[PDB]
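Undergrad: Before we start, here is the structure in question, set down as structure tokens.
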Amino acid sequence: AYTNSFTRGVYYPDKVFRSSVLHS
Amino acid sequence: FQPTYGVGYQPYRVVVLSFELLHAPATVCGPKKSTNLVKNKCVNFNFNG
């Protein structure tokens, strides 16, 4: 069977703290 | 490997040290003596290198 992931499966890319920012 | 062989055919031991020199928290360090922590002054600092 199948289902839609929506916006699941994002993770922190590196062990650095960042705040109030948009990071590509 | 034989003791008589030419040097390019003799055995060498190799150790390769891979460093995870990352932004992650440390557990292997050089023998640097830590100081007390100064606050609210302009200072030089060195946190884990």
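Since chain B takes its numbers from Swiss-Prot, the residues it shows come out as 497-545.
Recorded method for this deposit: electron microscopy, 3.3 Å.
Cβ from N, Cα, C; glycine included.
Grabbed the feature section from Swiss-Prot, which reads as follows:
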- B:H519 to P: Increased resistance to human covalescent sera neutralization (MUTAGEN)
- B:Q498 to R: In strain: Omicron/BA.1, Omicron/BA.2, Omicron/BA.2.12.1, Omicron/BA.2.75, Omicron/BA.4, Omicron/BA.5, Omicron/BQ.1.1, Omicron/XBB.1.5, Omicron/EG.5.1 (VARIANT)
- B:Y505 to H: In strain: Omicron/BA.1, Omicron/BA.2, Omicron/BA.2.12.1, Omicron/BA.2.75, Omicron/BA.4, Omicron/BA.5, Omicron/BQ.1.1, Omicron/XBB.1.5, Omicron/EG.5.1 (VARIANT)
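Describe the structural context of each listed feature in the structure shown, including burial, neighbouring residues and relevant distances.
TA: B:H519 (mutagenesis position) falls outside any helix or strand according to DSSP and counts as coil.
Other Cβ atoms within 10 Å of the Cβ of B:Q498 (variant position), summed over all protein chains shown, number 7.
In the three-state DSSP classification, B:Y505 (variant position) falls within coil.
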Undergrad: To the nearest Å, how far is the Cα of B:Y505 (variant position) from the Cα of B:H519 (mutagenesis position)?
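TA: B:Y505 (variant position) to B:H519 (mutagenesis position), Cα-Cα distance: 41 Å.
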Undergrad: Compute the C-alpha separation of B:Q498 (variant position) from B:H519 (mutagenesis position), stating it in Å without decimals.
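TA: About 46 Å separates the two Cα atoms.
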